[PDB]
Amino acid sequence: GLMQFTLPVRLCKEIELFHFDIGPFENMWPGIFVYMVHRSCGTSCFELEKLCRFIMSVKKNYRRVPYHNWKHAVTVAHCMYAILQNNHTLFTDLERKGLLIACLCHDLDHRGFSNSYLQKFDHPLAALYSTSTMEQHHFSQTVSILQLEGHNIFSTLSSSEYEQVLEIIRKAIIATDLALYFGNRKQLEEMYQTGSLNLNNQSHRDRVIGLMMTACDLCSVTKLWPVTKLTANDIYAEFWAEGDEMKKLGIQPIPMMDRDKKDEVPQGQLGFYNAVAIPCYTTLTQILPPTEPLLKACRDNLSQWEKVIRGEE
Ligand SMILES: Cc1nn(-c2ccccn2)c2sc(NC(=O)c3ccccc3)cc12
Ligand SMILES: [Mg+2]
Ligand SMILES: [Zn+2]
């Protein structure tokens, strides 16, 4: 079992960095991901043929939408890989295995519509799960793919460890529901500052992994400016599509989702960086100091959106 995936020189160096961009070649993302699982985990932890059949089925079940697509899945996994590599000692053999699978599967079968739109459209999935509607759906789909033949990449685990790792993945994926983020971060801030944040508490680990999942999901805000700028077009194109479907139901959508209100994009990004992104990576850096590069890049992009409002670009 001496088959070590290697990346060309620039990628091999650049991939270790939080701000790495996985590039425009779809055909290299599976190799990128496997390279990350091997360095991150062990060459031992998964059987290559099962892994490769698991990854390809996950790709086939991501859809052709402007932002919540197979590129995004691999990007989020990459940022999780970077967090783990810079915090080597804090995570168990199970967490490292589970979390990179979580990140790849976190937006499985996403059609480009918020939980909110499912509720007002009255989509069946919203009948089955009242809160975190898409996030329970994503997990449901992960589990479906796990139970295909030749796809049980966790087959070498006891009954116990298997249940722990699937409960890591479930909590991980639920935590990508941003409505949950606000409370999760309020509570972590209050634990860190009253000195009670304790990582042996399974209750406290769950919340901290929940924060990493938010950090990894937002991580287009932590890239270099030209990648941040260009991903914004993809993000807004999903939002505008949904506002279009909102209007189709007889509902004026919020200005974020109204494509007649493009003028207000950079101001909307300010709001988001101030109200979400900066607080997210602020709190995460207090809990996990080696993630500071995420806060630095996030402030830089906040500063680059201020320059777009002031006419200097
Ligand atoms: C204005 C804007 N930019 N932007 C963005 C920028 C970079 C990367 C990802 N997202 C977001 S995400 C968001 N709000 C939610 O997704 C949401 C979901 C459920 C409940 C409440 C809010 C708003 C917003
Ligand atoms: Mg999602
Ligand atoms: Zn996502």
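We number chain A the same way Swiss-Prot does; the residues here are 724-1036, in that order.
Any Cβ shown, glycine's included, is placed from N, Cα and C.
The active site, proton donor annotation in Swiss-Prot covers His791. Under 8 Å, Cβ to Cβ, and six or more positions away along its own chain, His791 (active site, proton donor) finds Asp830, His833, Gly835, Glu961.
Feature annotation from Swiss-Prot assigns 3',5'-cyclic GMP binding site to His791, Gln992. Within 10 Å of the C-beta of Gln992 (3',5'-cyclic GMP binding site) we count 25 further C-beta atoms, all protein chains included.
DSSP assigns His829 (divalent metal cation 1 binding site) to coil, not to a helix or a strand. A simple way to gauge crowding: the CB of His829 (divalent metal cation 1 binding site) has 27 other CB atoms within 10 angstroms, across all the protein chains here. Under the heading divalent metal cation 1 binding site, Swiss-Prot lists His795, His829, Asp830, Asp940.
Swiss-Prot lists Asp830 to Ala among its mutagenesis entries, and the accompanying note reads: Loss of activity and of zinc binding.
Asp830 (mutagenesis position) has a Cβ environment of 25 other Cβ atoms inside 10 Å. According to Swiss-Prot, the experimentally introduced change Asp830 to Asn is described as follows: Reduces activity 1000-fold.
Swiss-Prot lists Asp830 with the feature divalent metal cation 2 binding site, giving experimental evidence as the kind of evidence.
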Please report the number of other Cβ atoms within 10 Å of the Cβ of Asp940 (divalent metal cation 1 binding site). 22
Considering only the recorded positions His795, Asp830, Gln992, which possess a Cβ situated under 6 angstroms from at least one atom of ligand 2? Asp830
Candidates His795, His829, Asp940 (binding-site residues); nearest Cα to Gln992 (3',5'-cyclic GMP binding site) turns out to be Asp940
Can you list which of the recorded positions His791, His795, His829, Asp830, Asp940 have their Cβ under 6 Å from some atom of ligand 1? none
Far apart in sequence but close in space: which same-chain residues, 6 or more away, have a Cβ under 8 Å from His795 (divalent metal cation 1 binding site)? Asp830
I need the neighbours of the divalent metal cation 1 site defined by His795, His829, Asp830, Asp940. Which other residues of that chain put their C-beta within 8 angstroms of the C-beta centroid, in sequence order? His791, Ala796, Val799, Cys826, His833, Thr899, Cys939
